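Read the structure below first, then the notes.
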Number of protein chains: 2
Amino acid sequence: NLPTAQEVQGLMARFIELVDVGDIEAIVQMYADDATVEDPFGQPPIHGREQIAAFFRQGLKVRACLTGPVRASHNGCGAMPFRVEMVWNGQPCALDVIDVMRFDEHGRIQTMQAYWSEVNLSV
Amino acid sequence: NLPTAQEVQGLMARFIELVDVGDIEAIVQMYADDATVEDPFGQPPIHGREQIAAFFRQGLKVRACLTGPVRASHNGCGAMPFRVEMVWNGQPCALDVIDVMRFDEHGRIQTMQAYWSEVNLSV
């Protein structure tokens, strides 16, 4: 069923947990088969689980954690603030991000928009 | 001109500052004359500065502060996490929110979506 506000909080937190551990298959499974991802927002969207899987495999030594509670709505959507820590050619980096997600009637991520730019990056 | 990522950070932070001090006129001036506001997201949108002014006058003993940096994009958009403190019939309340904004070619807020629900509220 369309996720309730409480369920959205759990689903989005789960997403962060999956990125943190780096389970690509589990992350991809959270998305609708034809979901769209805009990360960073403003960039062209990628479509489908294949493109989304390639995207995450490409990006995933990484750590991710919520930096504040997940804000959830009553229409299957939510937004959350988090921090990603990674390594770029042996160099430690950090990025502040906010993901906005819209879930479908099956509890899967239909669309995701990740807000961030170089002003939120530390290399 | 369309706000750069850095300008978006400043504009959105200014918005929070204006809510914190409670300057309704200044807040309203930040919006495009025909801007739309969905607060909380999922609720019907209000349109125009008159409706937006009535909305803020209605809501504004209030304090607001960013709880993390403003995430800004390169296409005039951004998202920010913040906390609002207010009083409901002499009772102190708090609310965690994330505002997503799209600015126009004149640096004004074209659309704003505020994510939050009762799960983010403390009365």
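Per Swiss-Prot, chain A residues shown: 2-61, 65-127, in order.
Each Cβ is built from the backbone N, Cα and C atoms, and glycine gets one as well.
As written in Swiss-Prot, here are the features:
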ACT_SITE  A:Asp40  active site, proton acceptor
MUTAGEN   A:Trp92 to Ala  Slightly reduces activity. Reduces protein stability
MUTAGEN   A:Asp103 to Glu  Slightly reduces activity. Reduces activity 10000-fold; when associated with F-16
MUTAGEN   A:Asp103 to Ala or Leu  Reduces activity 100-fold. Reduces activity 10000-fold; when associated with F-16
BINDING   A:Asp103  substrate binding site
MUTAGEN   A:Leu125 to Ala  Slightly reduces activity and reduces protein stability; when associated with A-127
MUTAGEN   A:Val127 to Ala  Slightly reduces activity and reduces protein stability; when associated with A-125
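For A:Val127 (mutagenesis position), the nearest of the recorded positions A:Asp40, A:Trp92, A:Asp103 in terms of C-alpha separation is A:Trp92. Note on proximity: of the mutagenesis positions A:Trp92, A:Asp103, A:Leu125, the one nearest A:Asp40 (active site, proton acceptor) is A:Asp103, by Cα distance. The recorded positions examined here are A:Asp40, A:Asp103; by Cβ neighbour count within 10 Å, the least packed of them is A:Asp40.
The Cβ of A:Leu125 (mutagenesis position) has A:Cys97, A:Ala98, A:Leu99 as same-chain neighbours under 8 Å, each 6 or more residues away in sequence. Taking only the Cα positions, the spacing between A:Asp103 (mutagenesis position) and A:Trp92 (mutagenesis position) is 22 angstrom. For A:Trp92 (mutagenesis position), the number of other Cβ atoms no farther than 10 Å from its own Cβ, over all displayed protein chains, is 9. In the deposited coordinates, A:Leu61 and A:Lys65 are the last and first modelled residues around 3 missing ones; Cα to Cα they measure 7 Å. Look at A:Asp103 (mutagenesis position): DSSP puts it in a strand.
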